[PDB]
Amino acid sequence: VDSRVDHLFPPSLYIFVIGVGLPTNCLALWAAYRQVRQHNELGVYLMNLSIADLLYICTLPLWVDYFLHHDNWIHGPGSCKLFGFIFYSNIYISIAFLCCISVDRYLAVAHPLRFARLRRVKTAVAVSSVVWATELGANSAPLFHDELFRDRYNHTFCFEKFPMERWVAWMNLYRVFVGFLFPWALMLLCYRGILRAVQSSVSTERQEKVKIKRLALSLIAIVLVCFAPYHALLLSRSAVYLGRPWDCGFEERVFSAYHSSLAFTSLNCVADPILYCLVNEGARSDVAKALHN
């Protein structure tokens, strides 16, 4: 039931994420909008992704103090329900737009000459709206229940309880299995298909093929290295609470790792612009033509 001193790692990783994402996710948003202007349906997804990790980034300050102040912030018994829900519900939105891009890259490279209706800007808007709606609806149970819970150990939390409630375990399991592995499996399969289709192009020079390979592998590996520790610890917590709830002895030995990994989950906000709208020579031109405007 106790805790530790997490005022060093996620007092600083969040600051770095803010300071590197605010001036880069905005430029990724600009590049995505430029893509949308010239009838490129990928940009829509890209654009949404930027939104998905801008309104997330602006949520961090309310939390950095939560981790600078030793594990408590009294800023609103009704405020850790619409700013803090966002904190826990963009990791599962961004990843979805990570998947939507991958399929859109599978359907255009692996299956050209087909599926022209699915690569319109209109259908991109429809899919993006459905993604937003379903992600904001499935993760909507924390809005209902009371969240700001105070212990006697001098710290009160925002959206986490120690030991956690029964309903939290089932949503944690759902998050792990239907917000991380399913979109990640789709990304892996789609980039596998793209590599398998591009290994037959007559018009690629045995070098761009290697560049595509080491870009797709990185795209499917950064998501893993950023989200895996958190969901591994989340599944571990939700499997120990559902075998022995009263004997909350596992929690004390894993609280620090849990919070450090939750902080580490925030590196996708700086990985996404770099890997998606700033690494290639095309969007980088539309960015360098905007830093001078």
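What you see of chain A is 13-305, where the numbers are those given in Swiss-Prot.
Method of determination (from the header): electron microscopy, 2.6 Å.
Quick reminder: no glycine exception, Cβ is built from N, Cα and C everywhere.
The following features are taken from Swiss-Prot:
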MUTAGEN   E53 to K  Decreased proton-induced G-protein coupled receptor activity
MUTAGEN   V121 to A  Decreased proton-induced G-protein coupled receptor activity
MUTAGEN   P124 to A  Decreased proton-induced G-protein coupled receptor activity
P124 (mutagenesis position), DSSP three-state class -> coil
All chains considered, the count of other Cβ atoms within 10 Å of the Cβ of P124 (mutagenesis position) is 11
Provide the three-state secondary structure of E53 (mutagenesis position) computed with DSSP. helix
Same-chain residues at least 6 apart in sequence with Cβ under 8 Å of the Cβ of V121 (mutagenesis position), in sequence order, are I206, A209, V210
Among all the protein chains here, how many other CB atoms are within 10 A of the CB of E53 (mutagenesis position)? 21
